[PDB]
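K.L.:
Input: one structure, supplied below.
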Amino acid sequence: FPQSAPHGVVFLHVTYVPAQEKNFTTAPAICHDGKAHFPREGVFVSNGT
Amino acid sequence: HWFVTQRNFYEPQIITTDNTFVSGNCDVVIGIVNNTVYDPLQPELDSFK
Amino acid sequence: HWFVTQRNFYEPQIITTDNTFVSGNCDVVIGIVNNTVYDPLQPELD
Ligand SMILES: *[C@@H]1O[C@H](CO)[C@@H](O[C@@H]2O[C@H](CO)[C@@H](O)[C@H](O)[C@H]2NC(C)=O)[C@H](O)[C@H]1NC(C)=O
Ligand SMILES: *[C@@H]1O[C@H](CO)[C@@H](O)[C@H](O)[C@H]1NC(C)=O
């Protein structure tokens, strides 16, 4: 949102910074019965099991 | 009905699993549309069995 | 035969509906070449 100032302009950039994160046992891909699979939007993760 | 078209030239297309991928669930989906698509495998099996 | 390859490297593949979408009616485009794609459902009903 722009904001006027005397002989200048002041912005109010609204950002989106990720908060706390957890560690996961990712993997490049996945395959069942001899058929490699790949992620389509995100990245694979693992709850642990 | 809905279409899937590129972002620079209007090319309306029949939404299909051909050019669409799934990474979520209706519960997780907001304003989910109870809208169906075409699967090019069901009618063929019943016709020729 | 007709093959679908990536942009830079040359890696031919069997032209399949999984790697190609549909649009239009083929009656308006120019340069269309008649060809057959593979339907995976055929072996499942033999
Ligand atoms: C899309 O389908 C969902 C499937 O549950 C519908 O959700 C239910 O719709 C019925 C319709 O009478 C309601 O009684 C339920 O309360 C809804 N929720 C559940 C958990 O059953 C949803 O309404 C459908 N959307 C539209 C626009 O019809
Ligand atoms: C491609 O198939 C259509 C289907 O009828 C036919 O009319 C057309 O002549 C074919 N193309 C060529 C080059 O023969």
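Since chain C takes its numbers from Swiss-Prot, the residues it shows come out as 1101-1146.
Cβ coordinates are placed from backbone N, Cα and C, and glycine is handled just like the others.
So Swiss-Prot says this about it:
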- C:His1101 to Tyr: In strain: Theta/P.3 (VARIANT)
- C:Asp1118 to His: In strain: Alpha/B.1.1.7 (VARIANT)
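Could you tell me the structural context for the features on the list?
P.N.:
In this chain, no residue six or more apart from C:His1101 (variant position) has a CB-CB distance below 8 Å. According to DSSP, C:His1101 (variant position) sits in a coil region rather than a helix or strand.
All protein chains included, C:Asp1118 (variant position) registers 14 other Cβ atoms within 10 Å of its own Cβ.
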K.L.:
Tell me whether C:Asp1118 (variant position) sits in a helix, a strand or coil according to DSSP.
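P.N.:
Going by the DSSP assignment, C:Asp1118 (variant position) falls within a helical segment, counted as helix.
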